Amino acid sequence: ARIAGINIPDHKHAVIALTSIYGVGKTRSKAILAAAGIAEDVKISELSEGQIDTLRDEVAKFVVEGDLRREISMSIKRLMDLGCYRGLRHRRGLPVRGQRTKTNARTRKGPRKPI
Amino acid sequence: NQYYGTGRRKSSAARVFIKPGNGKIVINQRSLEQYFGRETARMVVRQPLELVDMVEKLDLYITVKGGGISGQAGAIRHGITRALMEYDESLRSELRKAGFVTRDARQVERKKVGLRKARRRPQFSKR
Amino acid sequence: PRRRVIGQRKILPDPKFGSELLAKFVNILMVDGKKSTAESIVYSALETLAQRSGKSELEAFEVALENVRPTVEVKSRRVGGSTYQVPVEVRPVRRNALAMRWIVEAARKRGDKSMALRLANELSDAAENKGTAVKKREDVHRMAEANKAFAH
Amino acid sequence: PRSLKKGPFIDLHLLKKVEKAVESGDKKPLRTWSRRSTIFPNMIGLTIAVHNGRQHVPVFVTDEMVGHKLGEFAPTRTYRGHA
Amino acid sequence: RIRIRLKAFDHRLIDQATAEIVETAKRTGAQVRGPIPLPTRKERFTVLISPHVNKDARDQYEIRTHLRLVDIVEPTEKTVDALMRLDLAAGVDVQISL
Amino acid sequence: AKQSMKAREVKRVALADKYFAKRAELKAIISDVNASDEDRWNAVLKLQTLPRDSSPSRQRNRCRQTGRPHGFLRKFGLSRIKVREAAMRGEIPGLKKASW
RNA sequence: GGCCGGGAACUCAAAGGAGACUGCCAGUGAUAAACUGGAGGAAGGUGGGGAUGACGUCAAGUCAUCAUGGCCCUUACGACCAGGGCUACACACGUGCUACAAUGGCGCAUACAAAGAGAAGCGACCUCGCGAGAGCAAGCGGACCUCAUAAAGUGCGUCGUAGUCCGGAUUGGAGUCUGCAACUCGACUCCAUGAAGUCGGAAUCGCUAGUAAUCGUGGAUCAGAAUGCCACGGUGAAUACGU
Ligand SMILES: [Mg+2]
Ligand SMILES: [Mg+2]
Ligand SMILES: [Mg+2]
Ligand SMILES: [Mg+2]
Ligand SMILES: [Mg+2]
């Protein structure tokens, strides 16, 4: 119950449980779970240490959790300091992908501000 | 010899051949239970033959086209009624009273200009 | 309406019981036109009630329905321009419709895992005078009794 | 965006201007209108003034901006705030 | 075998042409099968009748295209010669295919 | 509309039909899967040189009688107002008001 | 394998006819007009839906579809080209789509429609790629071929009330297609992330039967770009004492 530096739930199936890793989704969960031949209908509570080690070996094949987040920051930071249009849209807390701004855009702006 | 009947309901048309027999029913090369999953359709199909009590003495070969499950079942009922009344006219008074000889003329109304549906109007604001 | 033209529309008894009452109850429980999903729940609830009570399969439903039917309701009438609360009689069809609707709405507000189980509980309670439909009927009865002086 | 097989897009006149400028030695910023052209590693270290609707904005090409369009470093809308 | 298709916008001016072509192909000394009534095509259009705004005011028009088919089995060498100068009605399209 | 708009439309049509074969040939080379990289680059640079109005996507459908750029119908070549006015005088063959 | 020879019976196709007219019976009614019930019949009293809008009112809308009196400009209020803007954003309002779940989500298997478009076009089979798509390439100016497998539905299993195996907004990376040209400012695919949202205050809307509600399909516009508009089918309700 210690994979990729985080704790994982024990009472759910493997496919549901492994997606809790930052960077591992449902497709990635299935790929990892099938790469070592473990069924999707087994709780990790009842499972042995050797195949846990194999699961760790297979999940160690991607940039996940903190090692991912790092470059994401630079992926944003290089955009901000370069001075491009996306950097300016990032600075002001406004949409970057050319959506509406006359209305909506609450998620990028937050709750309404009474004057 | 063979007796023939036809039935129409919604966009569904069915044709039925009835012969003296023992109680065999065929619908598009499939059994009665292999075609209609819902028991309501089976009951509405078997209504008239059960009412006249000629269930185990006749054989039925049926073909259908168009519409859906309920429309096809209603077409089957209409066709069975027409074929049976063709076989014997003495039941003319009975099948009519059971509400089967009358052809169900209800249809689907079109879409009109300015409305989202046949009669549904858009939302209205006074001011 | 202004014309008195409308009439009664024919209904088909349900297949495996031949009862119009079950047909009407299924229609009341139906949503979105998905009938096939309605009689499934109705049948599951009916069989669960039949096995739980052990009295019958259809008589338990009839007894629960009878326990809830009211006989008086309240409407508004006027004589000199002032509105009132006047008690009036209920026709049998209206009694059955009100009872079924109250039972359905009471069932829809619970915390179980299936709708058929909620239906089983509500019909059981109605047959043994514990459901909220009993409270509805009693409150209607007592509001009708309170406004008794205005009965012409 | 654009297909991978087609390759990057650039205007002929701009390409000739920048190649001549690089060959002849570093010069003054090049005045241009084509905001839709892509930036090249050849264009590194030169200054290009690009149109934005009413003016020409100088931009100095750095190494990190290779791969984008010339129109992403010159805005066209002016906004300070509300009230 | 020669099959002929006939198209028209009206169901009366095409019936006369069909009758005349079948009766004239009968006389040359061949056998004719038909005519075959084929499904018509309905094309519907809708337009706005106001020169400015007034969205919910429209006219709906339609165009009906009729269709007939005839066949000739084992024709005469003179049947085609006779049919090359039939001079059908103006407003009917005729298509011949061997 | 104006006269200048129709003049621009006709000039665009003429230029578009003048350069059909050359543009088709250049687009065929560009879309080709197996070709030299320098050949593709030169073909792109050559296609970029041809006038913009030669592109058949620069044209806008306009009414034949008035020139209106909105409410166009391809089957008739006229806007809705012109189609209605012509059709109600029995000048479009076979067209009549529908009902069902 | 209607697959073949065959057949014109059936469905259907498209032309012409029949039928429904208070026609018949009984009662009331001023013998009438008319109303009520009944026989028969597929349909009974305007069978269902559509087109059809009197004389006029609002000095209602449109001089930017078009036409037109008067006034106004004429090396400019006329004409050409490139780039930008019509897509901005502390805010308020109208009309919609997706949800807040168990009558449900997810996986596998299995049935039943109507209507319409296609020549600079619809583009099948086969091969390649996880996918959007790519290569090669028959048929079709069409009751022939393509678009193009309907979905809800049914059987089995899993989920067991959790902001969840509900929700898919936002954001990063990698791509496909159209078009000279996807930065401002296109559409779609894969991987990664996973916001508000637990049924909505004062108020307010639509609908009388194949109607409301719910699920799918097509077209015009158009190089590319629908949650809008115009059409087509599947399932299929509750209630109307009375003014
Ligand atoms: Mg519908
Ligand atoms: Mg009239
Ligand atoms: Mg005015
Ligand atoms: Mg005005
Ligand atoms: Mg311009």
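All residue numbers given for chain C refer to Swiss-Prot; the residues shown span 2-153 in order.
Recorded method is electron microscopy, 2.8 Å.
For all residues, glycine too, the Cβ spot is worked out from N, Cα and C.
Under the three-state DSSP scheme, C:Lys36 (mutagenesis position) falls in the coil class. Among the mutagenesis entries in Swiss-Prot is C:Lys36 to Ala or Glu, noted as: Defective in ribosome assembly.
Counting only residues at least six positions away in the same chain, the Cβ atoms of C:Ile42, C:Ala46, C:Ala108, C:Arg109 sit under 8 Å from the Cβ of C:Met116 (mutagenesis position). In the three-state DSSP scheme, C:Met116 (mutagenesis position) falls into the helix class. Here Swiss-Prot notes a mutagenesis experiment, C:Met116 to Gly, with the remark: Significantly decreases affinity for its own mRNA.
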Note = Residues near C:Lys36 (mutagenesis position) by Cβ (under 8 Å) yet at least 6 apart in sequence within the same chain, in sequence order, are C:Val27, C:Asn28
